[PDB]
Amino acid sequence: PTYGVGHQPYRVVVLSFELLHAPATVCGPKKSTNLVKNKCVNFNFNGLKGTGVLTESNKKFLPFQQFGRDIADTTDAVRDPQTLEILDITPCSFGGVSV
Amino acid sequence: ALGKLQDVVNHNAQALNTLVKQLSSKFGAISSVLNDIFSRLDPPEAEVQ
Amino acid sequence: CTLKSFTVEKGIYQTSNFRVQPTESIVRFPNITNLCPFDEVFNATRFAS
Amino acid sequence: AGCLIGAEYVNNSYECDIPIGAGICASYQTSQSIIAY
Amino acid sequence: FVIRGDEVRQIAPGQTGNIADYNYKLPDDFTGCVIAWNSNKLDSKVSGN
Amino acid sequence: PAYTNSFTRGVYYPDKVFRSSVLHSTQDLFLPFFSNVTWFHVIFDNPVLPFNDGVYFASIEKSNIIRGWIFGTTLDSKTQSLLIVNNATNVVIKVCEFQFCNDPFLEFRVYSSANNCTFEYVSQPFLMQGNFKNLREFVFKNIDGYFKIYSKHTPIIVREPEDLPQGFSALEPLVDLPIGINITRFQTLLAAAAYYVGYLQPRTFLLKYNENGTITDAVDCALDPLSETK
């Protein structure tokens, strides 16, 4: 302790990153927002990006099922990552106007 | 008996089941989903795909 | 505008498409549970040489 | 067929001038305003 | 402007990096010419410039 | 060795997308319908079978003798491997480089000299009436880097002597181990056994999903001309 600055011990650590040719297993924390029910908004449920309304559904999903498509290969339902609730993705209200 | 009327109904149905099927076909690209193209390549090559 | 002229005739015309735009955004990704054991190399009991 | 906003539905039946859809037609008859029937 | 050697490839229209996103970015419709040459003869000095 | 007939078993879920009362064709490494698969009676049979683009494991036993799956290309002293072990507690999944042994069996006598490992996935949920034996199917595959494991458990009465039953059972994905080994060979281990192995190959199948979201049957598309017509 009689030694001044420069001679005192300093614990030094180095978080050396590799980024090798392998499936990435060490990522960073991802922020999670709230969930509106009756509101056409943007959704990003685990990679699944799109627009539409996120309402409840009665489709009984299996435990390993996460996403859900329709007959025309269109995402119709999705399972929330945090809570095991199976929603119903319906597109935003659209149409065609004629004057 | 009503096969001639079912013909135009099935022909107008298979023509609509083909357009919704070709939306997933990769017309010589990296993927079909447009959100995936704009999330795994660079802008100068994103418009190429 | 959809039919280039200054005098339109009687009839119904398809001008454009109505579409509501989204208001907010939602980004949910699984609950973070398996944190890295960083408390073992920063709050250790005996460091190395 | 949709939501017609801009005309009024009169109970009288006339000849079809502007075809709207599903048996509904429009015309500009008499105060002059667009009527549906 | 003056940059390093491995960063000249980011002056192309559309690229990632550090100087093509926060220092000098070119539009995707850039119709021009980028001219660069090694200047390690008068812009360098002992202990780094 | 021996040879039996895999009538219609060996169909799993290619993706994790819910489909209701539709028919979706998919091109993935499935098991061909009505194919000759190897049969070993370990009631002693533990050969070093090559892992060539997937495998179909099946054990028809009334006890816990058949329990373990060793992988790896050159699994002697050089390259990493994988040990799907279960001993009455939990799964002991641990990809690790270590010295192997000629004849493996089950304490933990399969290992000889442990070295620096790369990953371990010890998970509490283990993979596993009377005379009814337990059928345990297992599909292993590694496409890009993820070692996928499918499994399904169902009872079976042994009417015919030691034969795979006739029926369509969907195989659900259990784990998605992010591994990085170049698996090219396989070796089983034990501790009325039934060692069934079937190799996978690129095939197209038409999977019919039910209203509850489950595959009821499939079409091989390469077995008979009627399959191509369907």
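Residue numbering for chain D follows Swiss-Prot, covering 647-676, 689-695 in order.
Determination method: electron microscopy, 3.2 Å.
Just so it is clear, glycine is given a Cβ too, placed from its N, Cα and C backbone atoms.
For the naturally occurring variant D:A653 to V, Swiss-Prot gives the following note: In strain: 19B/501Y. According to Swiss-Prot, the experimentally introduced change D:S673 to A is described as follows: No effect on O-glycosylation by host GALNT1. D:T676 to A appears in Swiss-Prot as a mutagenesis experiment; the accompanying note says: Partial loss of O-glycosylation by host GALNT1.
Candidate recorded positions D:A653, D:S673, D:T676 yield none lying near chain C, with Cβ-Cβ distance under 8 angstroms.
Sequence-distant neighbours of D:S673 (mutagenesis position) (same chain, six or more apart, CB under 8 Å from its CB) are D:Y660, D:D663, D:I664, D:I692, D:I693, D:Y695, listed in sequence order. Long-range Cβ neighbours of D:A653 (variant position) (same chain, at least 6 residues apart, Cβ-Cβ under 8 Å): D:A672, D:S691, D:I692, D:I693, D:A694.
Of all Cβ atoms in the protein chains displayed, 6 besides its own lie within 10 Å of the Cβ of D:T676 (mutagenesis position). DSSP classifies D:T676 (mutagenesis position) as coil under the three-state reduction.
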